[PDB]
2 protein chains.
Amino acid sequence: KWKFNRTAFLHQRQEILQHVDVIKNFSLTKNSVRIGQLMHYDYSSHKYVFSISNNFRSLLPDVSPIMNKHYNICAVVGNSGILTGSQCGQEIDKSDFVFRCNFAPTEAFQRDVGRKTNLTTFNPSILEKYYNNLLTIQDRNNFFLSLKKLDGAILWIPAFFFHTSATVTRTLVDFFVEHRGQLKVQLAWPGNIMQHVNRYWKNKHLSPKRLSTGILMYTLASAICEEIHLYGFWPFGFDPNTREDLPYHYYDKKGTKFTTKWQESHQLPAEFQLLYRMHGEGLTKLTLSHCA
Amino acid sequence: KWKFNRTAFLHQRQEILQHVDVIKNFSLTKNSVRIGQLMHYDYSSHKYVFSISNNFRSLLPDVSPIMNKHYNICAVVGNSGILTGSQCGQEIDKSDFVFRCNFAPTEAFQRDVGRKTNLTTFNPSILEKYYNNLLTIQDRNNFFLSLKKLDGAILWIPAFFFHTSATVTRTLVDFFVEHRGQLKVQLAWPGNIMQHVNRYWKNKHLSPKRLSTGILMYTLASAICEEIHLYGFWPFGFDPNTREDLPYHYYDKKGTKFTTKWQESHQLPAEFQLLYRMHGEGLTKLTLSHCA
Ligand SMILES: *[C@@H]1O[C@H](CO)[C@@H](O[C@@H]2O[C@H](CO)[C@@H](O[C@@H]3O[C@H](CO)[C@@H](O)[C@H](O)[C@@H]3O)[C@H](O)[C@H]2NC(C)=O)[C@H](O)[C@H]1NC(C)=O
Ligand SMILES: *[C@@H]1O[C@H](CO[C@@H]2O[C@@H](C)[C@@H](O)[C@@H](O)[C@@H]2O)[C@@H](O[C@@H]2O[C@H](CO)[C@@H](O)[C@H](O)[C@H]2NC(C)=O)[C@H](O)[C@H]1NC(C)=O
Ligand SMILES: CC(=O)Nc1cccc([C@@H](OP(=O)(O)OC[C@H]2O[C@@H](n3ccc(N)nc3=O)[C@H](O)[C@@H]2O)P(=O)(O)O)c1
Ligand SMILES: CC(=O)Nc1cccc([C@@H](OP(=O)(O)OC[C@H]2O[C@@H](n3ccc(N)nc3=O)[C@H](O)[C@@H]2O)P(=O)(O)O)c1
Ligand SMILES: *[C@@H]1O[C@H](CO)[C@@H](O[C@@H]2O[C@H](CO)[C@@H](O)[C@H](O)[C@H]2NC(C)=O)[C@H](O)[C@H]1NC(C)=O
Ligand SMILES: *[C@@H]1O[C@H](CO)[C@@H](O[C@@H]2O[C@H](CO)[C@@H](O)[C@H](O)[C@H]2NC(C)=O)[C@H](O)[C@H]1NC(C)=O
Ligand SMILES: *[C@@H]1O[C@H](CO)[C@@H](O[C@@H]2O[C@H](CO)[C@@H](O)[C@H](O)[C@H]2NC(C)=O)[C@H](O)[C@H]1NC(C)=O
Ligand SMILES: *[C@@H]1O[C@H](CO)[C@@H](O[C@@H]2O[C@H](CO)[C@@H](O)[C@H](O)[C@H]2NC(C)=O)[C@H](O)[C@H]1NC(C)=O
Ligand SMILES: *[C@@H]1O[C@H](CO)[C@@H](O)[C@H](O)[C@H]1NC(C)=O
Ligand SMILES: *[C@@H]1O[C@H](CO)[C@@H](O)[C@H](O)[C@H]1NC(C)=O
């Protein structure tokens, strides 16, 4: 049914590149920050600051981790409940490169979402919510194991979007410095990039207070992928094909009720409408049904 | 009326020294920890750990700051509301060396508590209560100025008593590293010393889960002071003479003062009884009334 239009996608890549230097915005590098430099937060009041320490700078890459990288078929996997029972795991894992959002689980869900991960995003407040601020030996060990499972994947850590990241970023930084060289995980640390990313999408008549992680991933992916297939983008409470109730997230327990006010800060429906148009124009393949 | 018994005090000093190496226990030093060493907490479950970083080690003194120090008259100033209207400021400031507790304010209270400070203690959670975790420029500036007012005094920071210190300690460390050489404050960082300090006081029929900061100060002071005068030790909500309501702290008097189970922390009444016996034996002078 769906047919890729390579030319139109590459024109979209060029248009994104005119508004966002993706290669650079992908991560701060050692030489782009000074020790003692005060960072601000893209989505918090300007009064919030974070001072760049020696240790933080030592975790930055020397060069963009996506410089001169090229992947043919990319999967960007959002977190919609539409993936549950899709059996898309195998097809996602055939991709050259898979992006995942917010350290999403794969273990109990591989048949549907895959086990391949080449990048996953990581808001530092994950440490507070799921790893008890790395306070105990067992917390530390659980986090270490989760990192080890990523192998050489990129962990894309946006520490300068929300001021609530500030204290937990120091804990994260200390852990990584303490374990330097023990893990193959490639760290990436984007800076204040949402002002640049928002410019491309304002032109496409999309102006939320906040763009979603999913669409941020598409934006990055545009620069390094030749063809992008989207999974788990479907911000609605029902299945499009069956009409049955659907959870918001694929990892939600069965029967969990789609939450209306979960997504009041986002404009996922407007994002989705725009991706859906893009699907129709052959720019990207939006998957909304079970895979083969 | 009160008369110092030098002989009995010297016998107390010698006894304390046989159970606690005060000079060593006063502070961890650079060479007494390794980078990557896991610290445990004296008053928390053993599962809680804190990994010693490069930066933390860099804030440790090379040698115990009290090594070979000897002061004649020391004042140890607890934080009781009994100091309010005592006019003990001048008498406290005549001491050769003054110890204060938990970074207690002196500016608005000098007539009663003095302006002299040679050491003050600092639970790191002070940053969370009074300096908003150093999240803004104004918070950072306030904390800096409070530090600058200490001049070359010792800031005695027990980061390894309560696991709840862990995350704020990283904030504190980052601030001090960031501002290295800008302040004259001498940092001291005691480690796991409460097991040793408790041994002397167990023999004196005092066995709380936790000895108070005030009595810990007495213990330290015994090694470096010829004579110790106590002020602001009075763990009761009432004036000793009138029985009228008294604030728990001299600085936290007027205002909608949240009243909780602050008493359940410490066995302060038993400490106070013991200090009161000691006063009677001429070991130390416990002041419970106006100075002028
Ligand atoms: C994210 O990417 C944006 C661009 O999409 C980065 O901003 C751009 O940074 C470049 C430097 O790499 C600026 O180039 C400069 O052009 C000016 C003319 O205005 C010239 O005077 C300079 O010599 C330099 O060549 C460019 O102005 C700037 N664009 C915008 C819109 O600000 C931004 O730094 C990236 N941020 C991160 C954190 O990677
Ligand atoms: C990069 O991928 C293109 C597209 O591949 C097809 O679509 C993918 C999503 C996936 O389903 C692939 O298995 C498909 O082949 C490749 O172009 C195709 O090459 C094949 C095999 O050599 C050829 O027979 C097809 O007709 C081509 N299809 C299209 C639509 O052009 C391309 O070769 C890939 N390049 C590299 C170096 O990996
Ligand atoms: C309370 C709260 O966390 N809200 C909230 C609301 C919407 C999205 C998100 C985060 O995204 P996640 O739910 O982890 O989902 C990953 C991505 O998947 C997409 N998504 C998710 C669920 C869904 N039913 N349909 C979708 O399209 C969307 O593009 C989203 O960014 P964010 O974006 O980091 O902020 C968080
Ligand atoms: C929830 C909480 O913090 N509780 C709590 C309860 C009692 C004391 C303290 C702390 O002491 P502060 O109140 O800062 O006072 C400093 C010292 O002064 C003494 N003190 C204080 C008030 C008072 N009314 N009588 C006293 O004898 C006591 O020896 C105490 O250790 P800590 O001890 O760091 O733990 C804290
Ligand atoms: C791929 O997409 C491009 C761009 O949207 C298509 O090229 C356009 O074709 C229409 C035909 O109505 C013309 O009006 C435009 O002027 C063309 N624009 C450009 C920039 O070329 C192209 O037809 C699409 N390809 C397929 C195979 O459907
Ligand atoms: C993308 O990530 C996956 C891991 O999820 C990488 O695939 C693994 O590659 C190693 C080393 O060759 C194999 O031994 C594993 O069996 C592969 N795992 C899976 C799940 O397929 C893959 O190489 C990465 N791709 C990149 C960086 O292009
Ligand atoms: C506090 O002082 C005590 C001595 O009063 C030290 O305890 C000694 O520690 C060593 C090894 O670290 C043991 O082999 C000795 O047997 C210990 N003596 C006693 C009486 O237990 C203690 O190390 C000091 N701690 C700190 C952090 O300074
Ligand atoms: C104890 O601390 C006080 C400061 O609180 C020291 O006294 C200051 O000494 C300086 C420099 O000699 C004078 O200019 C100040 O006027 C003094 N201030 C006050 C308030 O007295 C004192 O020297 C310290 N004592 C010891 C023994 O270290
Ligand atoms: C000093 O204290 C000792 C020890 O308890 C005692 O023998 C001596 O009489 C005391 N001196 C006085 C009260 O002057
Ligand atoms: C200790 O202080 C007292 C009280 O002022 C004083 O008389 C005595 O000489 C002092 N001892 C010294 C300085 O050695």
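Swiss-Prot numbering applies to chain B: residues 89-380, in that order.
Technique stated in the header: X-ray crystallography, 2.2 Å.
The backbone N, Cα and C atoms fix where each Cβ goes, and this holds for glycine too.
Under DSSP, B:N167 (CMP-N-acetyl-beta-neuraminate binding site) is assigned to coil, being neither helix nor strand in the three-state scheme. Swiss-Prot lists B:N167, B:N190, B:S300, B:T301, B:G302, B:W322, B:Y336, B:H337 with the feature CMP-N-acetyl-beta-neuraminate binding site, giving a large-scale study or a structure entry as the kind of evidence.
Among the mutagenesis results in Swiss-Prot, B:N190 to A has the note: Loss of alpha-N-acetylneuraminate alpha-2,8-sialyltransferase activity. The residue drawn here is the original one. Other Cβ atoms within 10 Å of the Cβ of B:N190 (mutagenesis position) number 15 in total over all chains.
Cβ contacts within 10 Å of B:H337 (mutagenesis position), excluding its own Cβ and spanning all protein chains shown: 20. In Swiss-Prot, a published mutagenesis experiment is listed as B:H337 to A, annotated Loss of alpha-N-acetylneuraminate alpha-2,8-sialyltransferase activity.
Looking at Swiss-Prot, you'll find the mutagenesis B:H354 to A noted as follows: Abolishes enzyme activity. Its Cβ taken as reference, B:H354 (mutagenesis position) is surrounded by 18 other Cβ atoms within 10 Å in the chains shown.
If you look up Swiss-Prot, you'll see B:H354 marked as active site, proton donor/acceptor.
Residues B:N167, B:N190, B:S300, B:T301, B:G302, B:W322, B:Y336, B:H337 are listed as the CMP-N-acetyl-beta-neuraminate binders, and the farthest two of them sit 16 Å apart at their Cα atoms. Rounded to a whole number, the C-alpha distance linking B:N190 (mutagenesis position) with B:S300 (CMP-N-acetyl-beta-neuraminate binding site) is 11 angstrom. When the binding-site residues B:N167, B:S300, B:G302 are screened for a C-alpha within 10 angstroms of the C-alpha of B:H337 (mutagenesis position), the residues that qualify, in sequence order, are B:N167. Taking CA atoms as the reference points, B:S300 (CMP-N-acetyl-beta-neuraminate binding site) and B:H354 (mutagenesis position) are 6 Å apart. Take the Cα of B:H354 (mutagenesis position) and measure to each of the binding-site residues B:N167, B:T301, B:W322, B:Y336: the nearest one is B:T301.
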